[PDB]
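Structure first, then comments.
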Amino acid sequence: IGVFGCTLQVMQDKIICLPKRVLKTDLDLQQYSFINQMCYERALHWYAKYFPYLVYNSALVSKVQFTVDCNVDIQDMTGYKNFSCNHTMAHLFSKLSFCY
Amino acid sequence: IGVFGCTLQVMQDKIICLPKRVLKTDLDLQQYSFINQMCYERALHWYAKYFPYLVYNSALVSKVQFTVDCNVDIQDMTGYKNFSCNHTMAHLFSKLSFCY
Amino acid sequence: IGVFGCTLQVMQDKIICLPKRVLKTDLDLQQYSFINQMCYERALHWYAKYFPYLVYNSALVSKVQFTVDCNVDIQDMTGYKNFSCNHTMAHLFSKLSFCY
Amino acid sequence: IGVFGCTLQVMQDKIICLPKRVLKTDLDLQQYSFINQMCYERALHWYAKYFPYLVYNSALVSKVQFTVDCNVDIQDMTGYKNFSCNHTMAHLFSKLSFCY
Amino acid sequence: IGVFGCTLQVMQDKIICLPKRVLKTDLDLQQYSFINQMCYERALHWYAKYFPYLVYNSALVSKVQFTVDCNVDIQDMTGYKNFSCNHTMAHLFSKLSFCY
Amino acid sequence: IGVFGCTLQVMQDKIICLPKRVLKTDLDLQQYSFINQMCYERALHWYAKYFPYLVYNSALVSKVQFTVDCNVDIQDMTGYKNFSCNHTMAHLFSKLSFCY
Amino acid sequence: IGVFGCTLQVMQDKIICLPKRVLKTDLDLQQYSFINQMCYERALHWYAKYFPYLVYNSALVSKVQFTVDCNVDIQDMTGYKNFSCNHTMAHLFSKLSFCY
């Protein structure tokens, strides 16, 4: 399953982030990708990233949720700090892990 | 069939959503993708996602429809809550399942 | 032929729809794709979709045409209801079927 | 040859159309593609499309030319009727046919 | 070599054209591609196209150059007639032919 | 591992850079890519680049960090000198190296 | 190595150019590609292109540098003559050549 997991990680492991504190946001695609990857690095739990190398989990199953909030310190960098984000494979990996 | 089902799930399984309560919507592509995946996670029935892993269905056949509505709580996030959505694989998978 | 037909279905089976009642239309690509799939589900005849699963046809050959009109109920949703649409494989599939 | 021809018509059989009667034209990419396929269906001679199924030609060789004009009736639909169009496959397939 | 030549022809044989007589030019991508193919058909010498079918050349080697000028009659069509153009295969195929 | 490392280097070795000293920045995609390449060359340590040719590291493991600052002299070229940059594979390669 | 070198030349041998004498530059992507190819043809040393055909080099190793300045005569064509340009394979091929 871990091999299939790394196929998912390479192909479709993407998250999408939009700012919360204040609907156009006047951010370009480069800024959007930068914010997404920053929130992936800081907000998403390390289990999501480390799962495909693997193939204590009792707390891990309930640890990760679908939608997340990250207070990424890009104030004066993108104009916002609080960002709400989501990623489609959250529930997919949750079901996989409940099966796994 | 289930292998074919996960093929369609990987390649062409996207839904499209547009707001209802009030034609430009001044929403960028990132916002559109975020709304699409949010409504896919919330509005779309779990059978649509879980079909390719399997390969009680009597109510499940009539459960889903082509066009759906999601009242996704993204106020001050994208500016709208009610979103009308559709995806091409709705009727396709309905026909496949009636055959299946 | 039916395998070839589903090849054209997956790769190049695309239709394009433009509003009729009143040349920019101030519609984004997401709205265009939504209208395309909506009219594909509604206006396009079920034979066009169901041809590659088979592989009464006397009425089917003259049933469909190249250009179509759909009065899709997207008023206050996209701003127009009447849409004229066309798709390239219409005449191609008509020729195939006349051969087939 | 005909197999090669079907390869080209899948990959590079694209025509481009621009309106004649009156340099921005304020037409979106969807409208451009719609006009392209419309004029391809109406203006381009059936020999160009039907060549890869074959593999009387004396008139066919001089029948088609590189650039074409189509008076496609999309007035109040895209804003123009007369369109000048061209595709790179015209002279290439003419040379192929002269060889063939 | 001719097989390799037709490989570069299918993948990378693209030319770029810009108008001369008078830096934004307010031409869309469709118009740019149309001008590119028009000047490719007109300005570029038939050796560039016909090389990969082959595999008198003494003057033919010095015939073509990297950049070209073409006065394509697209007045009231794109707004300019004189276009300076260049393609990536010019010096590459010149070296290939000097070797060949 | 080093072969896999060069697979990542070819596929997904990308960085994103945003200006620091003062949220739109009115920089095009070409300028964004140029800034990314500059800061990838000057800010990213040579070990990140040279890892896939190898396959003293005690200081090298703690040498690099996820987010970096790059002070590149493109003033009057893109309008800014200080940029903050990040790349996806920083943590992945740090974990790989710690395992390695 | 030369086979690998021509793989890089086909895939990722691209350069980026921005004007120097005077941050938006109001140049479209077609103009950007045209400027890039012009400067690649004139500025980049013939060794960079001719390396994958071979596979006197003592001066060649120090001959080229990563960033270049090229004074391309497209005044009244794109609005600028002086351009600073870069290409990603500079340091990579310099290391390869020092090894080779």
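Residues displayed in chain B correspond, in order, to Swiss-Prot positions 38-59, 99-131, 279-323.
Note: Cβ is positioned from N, Cα and C throughout, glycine not excepted.
If you check Swiss-Prot, you get these features:
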{"type": "MUTAGEN", "residues": "B:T44 to C", "note": "Alters channel anion selectivity"}
Worksheet item: 10 Å Cβ neighbour count around B:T44 (mutagenesis position)?
Response: 13
Discussion item. Please compute the Cα distance from B:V131 to B:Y279 in Å; 147 residues between them have no coordinates.
Written reply: 15
Worksheet, complete the sentence: Per DSSP (three-state), B:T44 (mutagenesis position) is helix
